[PDB]
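Trainee: Mind looking over this structure? Questions follow.
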2 protein chains.
Amino acid sequence: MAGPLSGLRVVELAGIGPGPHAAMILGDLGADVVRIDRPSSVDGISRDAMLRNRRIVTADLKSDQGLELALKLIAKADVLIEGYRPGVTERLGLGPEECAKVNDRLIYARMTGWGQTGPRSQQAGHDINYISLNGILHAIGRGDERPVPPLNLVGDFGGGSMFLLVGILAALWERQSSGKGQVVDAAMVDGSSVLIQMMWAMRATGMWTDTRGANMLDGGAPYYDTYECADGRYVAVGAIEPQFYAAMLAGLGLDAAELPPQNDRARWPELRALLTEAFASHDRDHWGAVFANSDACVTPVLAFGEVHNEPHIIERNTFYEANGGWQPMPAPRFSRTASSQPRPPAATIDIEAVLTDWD
Amino acid sequence: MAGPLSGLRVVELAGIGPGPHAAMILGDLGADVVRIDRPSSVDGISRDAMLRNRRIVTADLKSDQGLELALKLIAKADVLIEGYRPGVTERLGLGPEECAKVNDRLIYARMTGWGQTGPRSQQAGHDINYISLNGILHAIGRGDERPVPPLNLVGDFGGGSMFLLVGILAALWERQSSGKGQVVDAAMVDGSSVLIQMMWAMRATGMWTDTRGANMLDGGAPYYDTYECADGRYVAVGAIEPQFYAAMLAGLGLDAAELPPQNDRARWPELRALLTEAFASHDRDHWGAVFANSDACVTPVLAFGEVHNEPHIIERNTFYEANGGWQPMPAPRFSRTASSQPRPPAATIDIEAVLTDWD
Ligand SMILES: CCCCCCCC[C@H](C)C(=O)SCCNC(=O)CCNC(=O)[C@H](O)C(C)(C)COP(=O)(O)OP(=O)(O)OC[C@@H]1O[C@@H](n2cnc3c(N)ncnc32)[C@H](O)[C@@H]1OP(=O)(O)O
Ligand SMILES: CCCCCCCC[C@H](C)C(=O)SCCNC(=O)CCNC(=O)[C@H](O)C(C)(C)COP(=O)(O)OP(=O)(O)OC[C@@H]1O[C@@H](n2cnc3c(N)ncnc32)[C@H](O)[C@@H]1OP(=O)(O)O
């Protein structure tokens, strides 16, 4: 099995969102990932590419046989991932304390939104709820309109699965000293707050306000935003540094002497109107050409469907093809122990066959 | 130093955005992190709270002495982080190969937007550019308007710093069984693509379109969006599962029989109009109360400055007071080897002092 996490063994209690995303990535990087799902719900080989790099098994954990098979897998494994509400694995017989008795080397990884304790810890929720409570959602969107969710990128993945991964892997490094595992408490409300640490930093020093759409990186700055082109498609402009901004102006045909200063915020309305008219005068692909190989920080805003035609995406093999859709190749990349193409979802496997293989 | 990464040694070549964020999290979890900045820019004690849990040193990497000193640090370290454009560390003579001469164990971590090679590899960029090329930016915002950047959470951090971290820690695991370091190539355009794997999976199975504002999780669904309240503040609604959706309807005062189906997408506009009027009839805190302890998936949308006053936030200590204001405490959390509160940014110490300390 290719990749730097070769040999690493993982048990995943099937759930939704961050849990499986973390499990995917471990698998992506070479880990041996085994996923226990309900029989209650499996109808052949899965169509969810998020379940790649997996062996799937079925098991009613409510039954006593279920429980004990599961407990055998765990005993032979380096990591457990579960993302149910607090108390669920306890009441199944699969809690940290019950796991610590069949394998004190276990990394016990708990993926929630709200955390393991406190008033909201039993409330159902999704991405949008967790980022609503810690200031993030309020900051996203135009100023004249209600906040807009950044899909489920910030709570589920950036501030969720990825902090679960850091926790698992940080704990594996600890386990090299002490010889013992431990419990990783990954909550989306905490992870996403560390994910946005920069704004908390800038806020402290007066470089960020609570007003939506009036900051350097939220769309309020005319040099960090998208612009509609002549064809109704878009470019992105990220020309923060004055040298890059100058390069942008020259490619737009605008003379700096006729525009307000880049960072004169009181004249951002004028500046925006000027840039808006210039970008509107040609189509996205024109600007893409004009600015390729420049430091102007102007790129075309591509739709998912067009990504596979972009030279730089093609050439670094950022995507692979599989079942009527492209999918991302593993990230990041390793010089010596490279990951390989992900193995698709495979039909289910008997939990015995796995206990055998793991010997 | 408290945390699972006690006695990991990390050398950070100073940059902006992802590299410092990764370095911060490593520090947060108890790593020994030394940041080499240029003397050109160090004036006082640094007021960027992202520079917490660091020792700062200066060193002209272009002088002979600066280079030699840096290479002695790197020889005594486990991980090196650099976030310059490709070729830059090579020309300083701090490239992977020079580092492997003084330390075949080093994890060499390279943080870029576009990657190490390919047509855009030398192009300046920021977050908004990286996410423009791979379909992410196009998918965020309302459908009747131009895309809106989700701050710099998705390229710099979620698809950026966090993938650098998963790369550093997976390589440390691989090292324990091979004796050898390697090079981690973390490109924001790759990481952010994996971060958004759920949408690629969903588009593959016909459950996501390239139309902005027309999807389950992009704000197009009336049960997954924000709503403005009587006071001009907002709630977030995330009631995907029908039973959570039904609980929300009951709390709004809405008889399910008069509404269109939850998931009849052709009637979503009509459904949104009915929910809009309901939510508009009371203020945000009213709904926060009504739905406390509920599975309705309804939460108040808090601005940064309100977050310190929310019970679930206080009681889990997600933030600590510092500096000007609040900062996120480390994430995720560890049962046995727990992180401690971050140390505020050092004063510049001398690179020899560090060297004698590390001997
Ligand atoms: C249309 C559906 C698909 C929606 C797709 C959405 C994906 C993305 C979206 C934007 C997110 O943001 S995804 C993150 C949600 N939050 C969390 O994941 C954080 C923490 N977990 C939760 O809050 C809950 O899991 C959640 C609200 C997601 C679901 O609640 P639930 O349905 O009440 O499940 P809960 O976790 O409380 O417990 C269910 C358990 O099922 C039983 N048992 C598990 N595995 C097995 C098995 N193999 N065999 C038998 N039973 C199994 C447990 O016994 C338990 O049931 P019980 O409490 O009734 O005893
Ligand atoms: C917080 C404060 C303000 C932050 C403003 C924005 C914050 C967030 C924003 C939204 C982002 O998205 S941040 C991510 C940007 N992209 C990358 O980080 C991707 C990779 N790097 C780049 O593409 C470039 O670094 C970038 C475009 C960011 C800037 O280009 P550059 O200024 O030309 O720098 P480059 O990397 O090309 O090389 C600069 C180097 O400086 C010299 N030397 C470094 N350390 C030292 C030293 N200790 N002593 C002396 N000189 C030093 C290097 O020699 C090199 O210079 P050279 O090629 O002129 O020889």
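Per the header: X-ray crystallography, 2.1 Å.
Backbone N, Cα and C define each Cβ position, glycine as well.
Checked Swiss-Prot, it gives:
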- A:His126: active site, proton acceptor (ACT_SITE)
- A:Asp156: active site, proton donor (ACT_SITE)
- A:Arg38, A:59-62, A:83-85, A:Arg91, A:125-130: substrate binding site (BINDING)
- A:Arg52 to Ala: 15.7% of wild-type activity (MUTAGEN)
- A:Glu82 to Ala: 12.5% of wild-type activity (MUTAGEN)
- A:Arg91 to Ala: 19.9% of wild-type activity (MUTAGEN)
- A:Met111 to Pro: 5.2% of wild-type activity (MUTAGEN)
- A:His126 to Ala: 4.5% of wild-type activity (MUTAGEN)
- A:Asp156 to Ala: 17.6 of wild-type activity (MUTAGEN)
- A:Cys297 to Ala: 6.2% of wild-type activity (MUTAGEN)
- A:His312 to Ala: 10.1% of wild-type activity (MUTAGEN)
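Map these features onto the structure and tell me what's around them.
Mentor: Using a 10 Å Cβ-Cβ cutoff, A:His126 (mutagenesis position) registers 25 neighbours.
Within the same chain, the residues at least 6 positions away from A:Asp156 (mutagenesis position) whose Cβ sits under 8 Å from its Cβ are A:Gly17, A:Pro18, A:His21, A:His126, A:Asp127, A:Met188, listed in sequence order.
Annotation for A:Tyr84 (substrate binding site): spatial neighbours A:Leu13, A:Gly15, criterion Cβ-Cβ under 8 Å with sequence separation of six or more.
There are 22 other Cβ atoms within 10 Å of the Cβ belonging to A:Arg52 (mutagenesis position). The DSSP secondary structure for A:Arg52 (mutagenesis position) is coil.
Secondary structure at A:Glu82 (mutagenesis position), as computed by DSSP, is strand. Sequence-distant neighbours of A:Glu82 (mutagenesis position): residues of the same chain at least 6 apart with a C-beta under 8 Å from its C-beta are A:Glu12, A:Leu13, A:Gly15, A:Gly19, A:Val88, A:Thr89, A:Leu94, A:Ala109, A:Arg110, A:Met111.
Sequence-distant contacts of A:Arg91 (mutagenesis position), defined by Cβ-Cβ distance under 8 angstroms and a gap of at least six in the same chain, do not exist.
Taking the Cβ of A:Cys297 (mutagenesis position) as reference, residues of its chain lying under 8 Å away and at least six apart in sequence are, in sequence order, A:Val237, A:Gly238, A:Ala239, A:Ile240, A:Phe244, A:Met248.
Of all Cβ atoms in the protein chains displayed, 20 besides its own lie within 10 Å of the Cβ of A:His312 (mutagenesis position).
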Trainee: Roughly how many Å lie between the Cα atoms of A:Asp60 (substrate binding site) and A:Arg52 (mutagenesis position), rounded to a whole value?
Mentor: 22
Trainee: Can you tell me whether DSSP puts A:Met111 (mutagenesis position) in helix, strand or coil?
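Mentor: SS state of A:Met111 (mutagenesis position) = strand.
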Trainee: Would you count the other CB atoms within 10 A of the CB of A:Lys62 (substrate binding site), including those on all shown protein chains?
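Mentor: Around A:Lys62 (substrate binding site), other Cβ atoms within 10 Å: 12.
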Trainee: I need the CA-to-CA distance for A:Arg52 (mutagenesis position) versus A:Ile128 (substrate binding site), whole Å please.
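Mentor: Just about 26 Å between their Cα atoms.
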Trainee: Which ones, of the recorded positions A:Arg38, A:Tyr84, A:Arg91, A:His126, A:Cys297, are Cβ-proximal to chain B (under 8 Å)?
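Mentor: Checking chain B against the recorded positions, the residues within range (Cβ-Cβ under 8 Å) are A:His126, A:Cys297.
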Trainee: Any idea what the Cα distance is from A:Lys62 (substrate binding site) over to A:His312 (mutagenesis position), rounded to a whole Å?
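Mentor: With distance taken Cα to Cα, A:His312 (mutagenesis position) is 50 Å from A:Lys62 (substrate binding site).
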